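Note sheet for the following structure.
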Amino acid sequence: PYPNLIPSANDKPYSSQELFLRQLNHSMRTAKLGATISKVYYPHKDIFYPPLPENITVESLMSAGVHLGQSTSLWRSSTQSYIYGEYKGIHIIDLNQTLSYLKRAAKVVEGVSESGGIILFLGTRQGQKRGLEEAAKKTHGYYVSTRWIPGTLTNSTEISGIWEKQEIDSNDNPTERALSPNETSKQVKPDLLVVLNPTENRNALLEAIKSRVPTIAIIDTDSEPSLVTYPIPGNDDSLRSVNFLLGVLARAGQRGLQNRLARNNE
Amino acid sequence: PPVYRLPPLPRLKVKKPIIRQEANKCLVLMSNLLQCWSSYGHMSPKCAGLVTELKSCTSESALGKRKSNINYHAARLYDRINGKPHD
Amino acid sequence: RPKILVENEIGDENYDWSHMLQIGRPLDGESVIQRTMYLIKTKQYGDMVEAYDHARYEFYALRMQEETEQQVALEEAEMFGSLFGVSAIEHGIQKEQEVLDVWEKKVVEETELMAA
Amino acid sequence: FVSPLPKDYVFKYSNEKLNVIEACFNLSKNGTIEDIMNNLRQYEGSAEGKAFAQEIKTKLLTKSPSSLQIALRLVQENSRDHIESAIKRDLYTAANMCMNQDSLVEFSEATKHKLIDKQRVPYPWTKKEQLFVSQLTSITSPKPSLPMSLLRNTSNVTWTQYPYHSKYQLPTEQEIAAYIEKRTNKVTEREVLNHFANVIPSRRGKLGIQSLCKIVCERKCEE
Amino acid sequence: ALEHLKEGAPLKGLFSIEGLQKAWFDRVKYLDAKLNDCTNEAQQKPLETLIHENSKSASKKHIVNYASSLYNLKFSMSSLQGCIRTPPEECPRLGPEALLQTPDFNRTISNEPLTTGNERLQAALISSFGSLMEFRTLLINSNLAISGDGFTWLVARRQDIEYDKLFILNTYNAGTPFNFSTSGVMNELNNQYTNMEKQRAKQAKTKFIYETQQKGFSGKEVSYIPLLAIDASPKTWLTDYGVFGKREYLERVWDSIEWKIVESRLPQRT
Amino acid sequence: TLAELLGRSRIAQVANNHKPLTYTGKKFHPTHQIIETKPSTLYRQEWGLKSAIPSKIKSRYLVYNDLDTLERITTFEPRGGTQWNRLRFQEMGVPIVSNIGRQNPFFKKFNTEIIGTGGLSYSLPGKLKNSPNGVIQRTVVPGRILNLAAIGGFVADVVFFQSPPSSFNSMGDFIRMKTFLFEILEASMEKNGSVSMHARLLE
Amino acid sequence: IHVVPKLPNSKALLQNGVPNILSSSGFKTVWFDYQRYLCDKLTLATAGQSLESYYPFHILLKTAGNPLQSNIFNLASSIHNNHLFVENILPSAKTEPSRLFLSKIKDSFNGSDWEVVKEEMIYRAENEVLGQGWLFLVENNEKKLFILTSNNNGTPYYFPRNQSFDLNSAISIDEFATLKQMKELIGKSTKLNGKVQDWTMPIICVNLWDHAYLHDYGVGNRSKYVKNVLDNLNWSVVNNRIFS
Ligand SMILES: [Mg+2]
């Protein structure tokens, strides 16, 4: 480690790099020392250590901010059943309902991962990218943060024509043999589209239902819930609530992947 | 107070956006000189430095030095800022 | 007094409103109100207003204690040769100064414009 | 539609209490209520567990002896045999209780005392002795004097164990023990939990299953 | 030194048979011996006078500090008396829950000067502080805040030995409650430093600020007549009350003040 | 129930108001609850509100009215200046006392009027403040003269022995540039909730 | 919420204390109660602030420059310093001082022995701090070590909050000059917060508060306690917190 470090002379003081290394060493050993800080929210911890669908409660959802629906004046009355009441000039999403729908969604995510399906996480909002990529990594899955070019599934051959396809084991090993030009040009459709802002990409949803793909979406109090197969009522605007739901879904899919790998090994 | 909600429009844009830049220095100097010459007769040495300053300003060209993104924002944020009811 | 709205685990907490000072929670009007509600529930003060007043009075003492703590800590620091590079008032003055400088140049230009 | 249990939740039956129950209530082919009582009396271990055992002996004493004996007689037979036969046996013993020829099950009077007359105070009882095995059999068996029959179902099916319970509830100690044995023929607690909480498709999202498994491990197996 | 306390049987209110000794008898011995080691003279004399003589001097600093430490403790103990509350040896020590208890100083009031005469003193306190309760809160909270070796002082602003207005101040380790002895030492040091630099403006502004901080409304300097001292150091209260029972200790102290002595100390008003 | 949790929770705790965020009139005390984030939460745009807040905001503090509006934007202003005014006041250490002969309200149907001070100072008046140099009699604070003087987030009435011409008349309406020292005498608080300080110009 | 960390062989410590330097009761007073109290105080101070998320050391570093909120700094400083002291104490988690450490000492103190250095440290402890405080042996950006006393909750890390000498008492000319130089350096920093750069690291913290010694050693014998601590401390820990 640190092969190019030119250490200063013993008579001389520390160099800048040497000093930095010393600081790092101190940080690793004795900085986080005096106390330990239990019961506090670190944003990163929801992405890298999301809870299982089972262990989620209503309280956790409330803390995440999932309960906060759009607004009283921006109400799609189609979503009436999901909403608990109004408060602070804002519809508040029934969170027991949210929980049950999330569990249902989580189970279907797990199932397709187990079957070895292509899961696609779609999230066009600003802060969502990193968490989306993490989720995609967790299950051997896919994501979209930069905008969804209309017709990725309906007009697949024009759009997704010149990108490399692969082969895969019952495990996830590339088994790198040459794909034939006929073998390459076929569409590779997702087996689960999961969106974080269905109201912002109506188009993607429409192609999914045309292309015959089951889809999951965070339905806020202004979003149409009929436009998807498995709606999760919740707060799609705040970045952390979305991440929490997304991270849970990723964890559910991860589990199913692990189970598939285990059964392959067997 | 009386709020005024517009109907659904094709495109919110100001027809012409004014930048409101500062007036030219050379022009100002010329106006000052003109004002001075209104008083004090035709060309008395009270405005001896002013004329020199004007000359310095208008040596390379008649004027010394030679847009507001408001439409792009309106265009961007119209769909948000609408109180347009759902689809 | 700034308020963090980003929730920590809402399920984890467990506040006995016998007293105001809870651990995870800070001292604020909320804590007072929770105390008032507790009093109402227990029927120590049957009336709501009286319970509220009591909670307010509990809060005040705590606030005074907090105020005294900081001042004395500052005094101690001053005594034992601690050195603070920028005090709050000094910082404020500095902040004002930049704004004033910005204003002055602009104001001179505006006066010149008006003249001509 | 399930939800996790609260963070203040504690499983009522502690480990030591479960152990003492196991010690006392486990019986041989010809076990009795008297034998159980004796076992409870002579149990030795933790102080709290001993106190618990004493308490449960007291409450057994408070309850009726003949009925307890009948229940004891029934339960081993029912464990051995299949559902329909067990149900029939239960029906027969209920009939016998209703129409006591031998006058050795003071039931109707006890019911009157409790349900009809007054909620408070236990019944004094007028019959307290060790019934013979043949007598017990006669009590919980039919005769040609009265005709007896269950009403016919659409699905007239008979089985020794339940077809659909084992999948959709928390897994028994016995199943865990069997799994452990299979694994042996290293093993650890975390691995067992993973197997139970993840690998088994019916019991992936079981609520308090990991905790149950941990309790089982604490009770039975060793490092 | 003092009469009201002894080695065998301490006060029923505050300290215990061992804890009192740890607080007072041992500390005093440690200090006196240290003072003797520092200065060849064995004559006690007055402590205040010695402090005045040897103040504003780095060489004669330790001795001054030890005199201050001795004097302050003595002043604290003179004020104290017996109490109604039970001894801490009988009672249980306070745990972590003591921190979360609301203080009753805002709402309750106890042991006032009025109950044992001392009417003019009480009136003076009221004039200074608005009320008795307000004064008490100022005192106890300040003492709590000190968090370390220190003393909280009730003082009187000396302009016969007349006074203008009562006040309260904290002072730490071995700091004197008398202002005149240490007033402007820092300014003098600054001036010396400036002279040294010259030998080898902002500085002028800082000096001016120091001067205006120091100088009173009229007189050339100001001094404070101490009326009440209350120690804040762990040395005293850790033995009986543990870590968490500082506030409790202070409450007990407050309950067991002999206000007659304080009244006597208080001079005539202008 | 969920409802109970909602009532408890940190958004319910912020007492609602629809007062202007831009109020060009006289500001005697804070209008809105200041709301801070942590740096981490700011980094992923989360303030504990309904929505994400724009990445353009780099300040940790803000003020708001509506969680969500018809315009599909939270009504907020990224500023928490009122905390700094309070902190400045605390630093100055001039204890607020009622100039009228009345008991301190913190000691002992609903009255909406301000109970004593609004909570900018819970300091008590009887204390002195010692330092290495000595016991501070006169509180030295730097401020700016406007024409009244701005002294650490508060405007204050001023008095002096003689009006200095050299500093004033050299720059008649650019007196705001030069910071002068002040000796703050006392701070009174009126019924409207305005802190009426009184300073003295030092030279 | 800030809670005290679980020490290694905690039950053993509770039973005994520390073999040589601290009793069962004396160790409880310094750590199992006092540390807990400190943590609780810190939590109370920093419950709803942004400081709740940060560790004590990082809180202290954040806070150091701010004159107000000195209480938080004090608490954070105490918590960190006290745990450093406990780490130094602990029997295990026999070890000798490192060769490198000895060489560094020799370089620093004019080629003197480790026993001599210890003696100088105890003398400094005796003379400098009145009342409460801390006694550090630190290392700075110049590789040589030096002895650093602090007067109650003064940190070894950041030199403006070293809290190294008491101006409540009278001070020297040299000390005043040093203070003036420090102040000048601080003013030269030129940042909005106004915080200098500093790379001082503690190698041997010792707790000169009465929460450690007063139970066992009485009101006197603080020097003796310090000596005992120096004699019996975890050397492996010290060695670990030495090299860059
Ligand atoms: Mg939305």
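Residue numbering for chain F follows Swiss-Prot; the residues present correspond to positions 2-109, 195-233, 244-299, in that order.
So this one's electron microscopy, 3.2 Å, going by the header.
Each residue, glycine too, has its Cβ placed from N, Cα and C.
Quoted from Swiss-Prot, the note on the mutagenesis of F:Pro260 to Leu is: Suppresses defects in the 5'UTLs of COX2 and COX3 mitochondrial mRNAs. The Cβ of F:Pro260 (mutagenesis position) lies under 8 Å from the Cβ of F:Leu297, F:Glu299, each of which sits 6+ residues away along the same chain. F:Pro260 (mutagenesis position) falls outside any helix or strand according to DSSP and counts as coil.
Sequence-distant neighbours of F:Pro261 (mutagenesis position): no residue of the same chain at least 6 apart has a C-beta under 8 Å from its C-beta. Recorded in Swiss-Prot as a mutagenesis result, F:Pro261 to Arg carries the remark: Suppresses defects in the 5'UTLs of COX2 and COX3 mitochondrial mRNAs.
Under the heading of mutagenesis, Swiss-Prot lists F:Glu279 to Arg and annotates it as follows: Suppresses defects in the 5'UTLs of COX2 and COX3 mitochondrial mRNAs. For F:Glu279 (mutagenesis position), the same-chain residues lying six or more positions away in sequence with a CB closer than 8 A to its CB are F:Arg224, F:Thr225, F:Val226, F:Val227, F:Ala295, F:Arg296, F:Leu298. Under DSSP, F:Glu279 (mutagenesis position) is assigned to a strand (E or B) in the three-state scheme.
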